[PDB]
Amino acid sequence: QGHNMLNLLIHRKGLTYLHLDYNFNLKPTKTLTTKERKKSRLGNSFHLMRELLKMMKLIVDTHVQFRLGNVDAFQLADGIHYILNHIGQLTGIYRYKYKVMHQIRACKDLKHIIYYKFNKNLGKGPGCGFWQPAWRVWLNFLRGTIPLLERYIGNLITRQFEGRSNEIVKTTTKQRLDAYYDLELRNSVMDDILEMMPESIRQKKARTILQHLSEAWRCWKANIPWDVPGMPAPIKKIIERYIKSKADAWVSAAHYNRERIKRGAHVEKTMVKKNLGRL
Amino acid sequence: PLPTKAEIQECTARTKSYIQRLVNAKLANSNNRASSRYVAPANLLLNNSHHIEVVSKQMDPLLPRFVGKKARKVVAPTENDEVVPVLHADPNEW
Amino acid sequence: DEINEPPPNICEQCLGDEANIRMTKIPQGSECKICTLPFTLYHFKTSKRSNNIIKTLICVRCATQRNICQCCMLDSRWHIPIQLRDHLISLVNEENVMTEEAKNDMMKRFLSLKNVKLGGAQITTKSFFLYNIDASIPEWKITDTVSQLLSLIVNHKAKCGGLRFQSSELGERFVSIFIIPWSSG
Amino acid sequence: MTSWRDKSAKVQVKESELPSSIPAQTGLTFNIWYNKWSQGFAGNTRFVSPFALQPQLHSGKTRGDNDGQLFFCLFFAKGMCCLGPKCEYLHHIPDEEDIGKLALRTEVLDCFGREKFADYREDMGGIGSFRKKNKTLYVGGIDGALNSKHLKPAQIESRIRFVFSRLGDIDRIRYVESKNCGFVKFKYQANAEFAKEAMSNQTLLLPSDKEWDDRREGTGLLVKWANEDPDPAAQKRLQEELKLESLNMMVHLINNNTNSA
Amino acid sequence: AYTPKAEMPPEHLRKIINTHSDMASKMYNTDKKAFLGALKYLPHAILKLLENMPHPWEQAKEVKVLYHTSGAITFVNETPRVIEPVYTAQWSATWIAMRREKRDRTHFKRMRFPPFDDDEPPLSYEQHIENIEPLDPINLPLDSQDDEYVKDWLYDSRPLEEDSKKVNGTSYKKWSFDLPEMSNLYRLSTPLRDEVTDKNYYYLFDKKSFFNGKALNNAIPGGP
RNA sequence: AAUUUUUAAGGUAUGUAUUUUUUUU
RNA sequence: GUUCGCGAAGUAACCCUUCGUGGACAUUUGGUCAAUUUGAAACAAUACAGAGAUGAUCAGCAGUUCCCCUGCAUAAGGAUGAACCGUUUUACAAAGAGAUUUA
RNA sequence: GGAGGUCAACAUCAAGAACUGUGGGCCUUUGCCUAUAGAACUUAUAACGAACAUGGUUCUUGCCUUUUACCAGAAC
Ligand SMILES: [Mg+2]
Ligand SMILES: [Mg+2]
Ligand SMILES: [Mg+2]
Ligand SMILES: [Zn+2]
Ligand SMILES: [Zn+2]
Ligand SMILES: [Zn+2]
């Protein structure tokens, strides 16, 4: 079932150069052009899912070889114990979610405790097969990653059939903060100045007023006074007001980032290089 | 006058009833068996001749529900109702 | 709410002779063959058996704008093709009724919403050698006529038709607008 | 009747025989989802159909008749139907008695129960439009006949007149020598569609003449819907045949009003 | 109304699933959308499958499944239940089998991982695995006499299904036992459930002392 | 008196055309 | 087919078999879907054009559009993701000057 | 009619140590006082589970080119 599901999604997306082998290793078969490369970038839903099937396939394969007669009972129990402890080393699920290192370390610890109670008085050898603790640990990890994979895979497929949303309103974050600050300032100035003037003509005039604003801000940074020849006083009042607002925000951020840098907290990189210009 | 008590108790109810219809329908639309826990013959054919009974068949839970649903853009024509009346030196200074 | 609310438009003709009918309501079925937008699909069956399921092709709006039937795409009054019912309304009066309709994609997707309406809806080896033939009549007419009275080639550029019966004896029979004559070797 | 009525159509092809899916090696790897050969360049997918029907011989009574399902088996039209007497659709060439029952719905969907699309298709492909009633068929790729060339249009015309003849009515047929395109108009809509599927990707000549044994190999012939006839000769006639039909359709429409009162 | 669900022949499922192996036909267009649509639920099917694993004293478990008629997915619909003391006895008893068999044989080989090569498609049950008789499980000798109470029903899949007195019923909840049986189970489980039995021993080790040590940022000598 | 292990992305563009059987004067 | 009852047959301490019958028990599946070329996946390869500002080489972040792609995504990437930097003549008169010009 | 069902639906399951019903009395039925009937399941080294996972937001941290994936404590 699983193998057919993942092949149909892959081939659906149009990737026939990526090959799933029957142990759920996703291998490229060929050298890829960048477009091939960008389309075959492939998310954590697919990979995490695939790794999860790989764990399953592994255990079911052990019981198969028990049933085929190739192995033994004791060797079966030791086998699945070895699987449930070494999922780190056999699978690689940790790459796609790294939080799982908690379950992996727990299985390692349960290993130690079970061995040195088990192997007391006899041997270093591989004989083992008390798999109940590790099995529980993995079952619980499963208990909580069902809603992850259902939300992820739900999104991946509902996008795959129905396409992504057109709107996509993007939040304000660290990178695109001060661009938004600009935009709100420019709008905020056009509002006032357009509400002052008598009526008839705006748009070229609208464009020109903003150039006076930015010029005036540049003058504020350089400490140059920014007088202008004949300009209506009220407009000058407006521009000075908003430039004092922007100057206050600019200075306050200059100080805040500076104490943040002093005490040692992580200020990134260009916030330092940007800061020192402000200061 | 103020709206009055008996009228405000009316529109409060009829709106509150209406909104729940939107919230319920909207929760039960999207993909969640989890979030959906918060939630008529209808036709006399034309002249009424045949009559009708309508029953909505249950879809297969694997297949995409709303098979016709796909995200697409639409440019909307302008609404029917029309014509709301608007009813409303310095050039050298400004 | 505008999506589900309008009731479906289905003819009395195709809807069958049955006294009471069950039909299937799918909130989102196929798009129109016209506007290419989703709508609510309605199956039904004329009889509790038949072999054939009936399916609403176009929208309620796209049908209403054309004053036609969803299942039939025939006029909701007279059960006429739209390619025709306009021509009847063009003959009457003088020049009208032509529907310039729905090209590109976002055109028709935009066009279906407006209530302006459209067109007509708003108002609501023996070779005989054959000559003297009107270009217009089809071969199907000729042979049918011969059959009624009692195998064939025609050339329509020529206006000449040849006829081989399965026996001159037929020749005598039929010999019991045309240029006939009987010859072959 | 003597041909169709009594018989239940013999199975055209055994289940085992029918071509397999997965057309062979157009591309480096098969795509399970879209069934195609993905990566590489196709070199004209098209081939001559290995199958064709025998209009008189294969036609017979079937289970669709007892059901009386309106729609026709298309795998019969290709002569490829493997169900035969157990098929649920009608096996035969359309007549005016069966057309009359379809005549309600033939506008929205073809004779096979395939819904028509509004705008046609670029190259005038499989099914037409439910906007226009088109009785005119276009033939192309006469290379389906293969290299063997015929002395005049007489050989062509008569052959085309012979082959399409069995598939229903014919209003007229015109081959063109300058352009290898022959326009066929059946009397009826439903017949034009039945011929399209039956005659596509096919070969020509006699059963055993010349290169017939190696006939299977070639490019195959197109059968497509046809554009309006541009010459004012038929353009008058198409419009004149239009009006005269329109006048017939006023009377019946005032008759059921004459009935209505 | 509500008639319960109809159990079926496994043959039906088998035919479904191995039919859908090869699909290139057009008839599969709506059975492929079911495969993709089913991918959302797969991590749950892995759960139910993997919590019902056999346990060593079982040679095989036969578990209910719930399958999609298009063969898109197959859920294991049981949940396991166990009598706690009976279960502890079984695991403890195998435990002793493991030590005896570890000390027993000199060379202990371990399975190669993965067991099957990448390119070999997963072998079918009905052909390969079904015909062979199963190898014996771990069990334990268990004694001729002492264990006479438990020895009959100990290693059964669900140890007591049909006993009116010993257990609720086929639904298999609410166990009830007699004294000497419990004597036998407590006797068997000594390698595992052996532990201290005074509240007094635990002393600083009980939760509340750990919650304190966390709150005060101290540590008991052996505490976390 | 005891740490802890890794995968993607920001680098090698992107765009257009290309395998087609000759729509009636 | 089961069961109840009745009516007949051969055997019959009335019962077993056999036939003909009245009634009860049980009551409308499935399809939005037909099996390759003609109702529409894409990629690669080939040829052509080449990846912002500017004197030149570079980090980027936004905005606008009936552009989207990878991604679980309201993160982040995709040449700063792409496309955009073109075209622009009338709410229009007031004063005066010259000339033609008619009751 | 009983014994059952790895059957289903519906109701309920963290609160002044904590539930309802009823009769009477004051209020004029909410509420207060008084008499009385019945309280399955879950709780005191606190709880449906002698078991134990994941996510979100906001704080304080740890790795530190940025996002994902992450370190580990808290509140909700
Ligand atoms: Mg960046
Ligand atoms: Mg950009
Ligand atoms: Mg970007
Ligand atoms: Zn529509
Ligand atoms: Zn109709
Ligand atoms: Zn057939």
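All positions are counted from 1 along the displayed chain.
This deposition comes from electron microscopy, 3.5 Å.
Each residue, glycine too, has its Cβ placed from N, Cα and C.
Taken from Swiss-Prot as is:
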MUTAGEN   D:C73 to Y  Inhibits cell growth
MUTAGEN   D:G79 to D  No effect. Synthetic lethal when associated with CLF1 lacking a TPR domain
MUTAGEN   D:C87 to H  Inhibits cell growth
DOMAIN    D:135-228  domain 'RRM'
MUTAGEN   D:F186 to D  Inhibits cell growth
Key: Three-state composition of the domain 'RRM' (D:135-228), taking helix and strand from DSSP   = 35 helix, 17 strand, 42 coil
Task = Go through D:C73, D:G79, D:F186, the listed mutagenesis positions, and name the one with the sparsest Cβ surroundings, counting other Cβ atoms within 10 Å.
result = D:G79
Message = Suppose we draw a 10 Å sphere around the Cβ of D:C87 (mutagenesis position). How many other Cβ atoms does it contain, all chains included?
response = 21
Task = Measure from the CA atom of D:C73 (mutagenesis position) to the CA atom of D:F186 (mutagenesis position) and give the result in Å, rounded to a whole number.
result = 20
Inquiry  = Measuring Cα to Cα, how far is D:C87 (mutagenesis position) from D:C73 (mutagenesis position) in Å?
reply    = 8
Query = Hey, how far is D:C73 (mutagenesis position) from D:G79 (mutagenesis position), Cα to Cα, in Å?
reply = 10
Message = Near ligand 6, which of the mutagenesis positions show up if the criterion is a Cβ under 6 Å from one of its atoms? Options: D:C73, D:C87, D:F186.
response = D:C73, D:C87
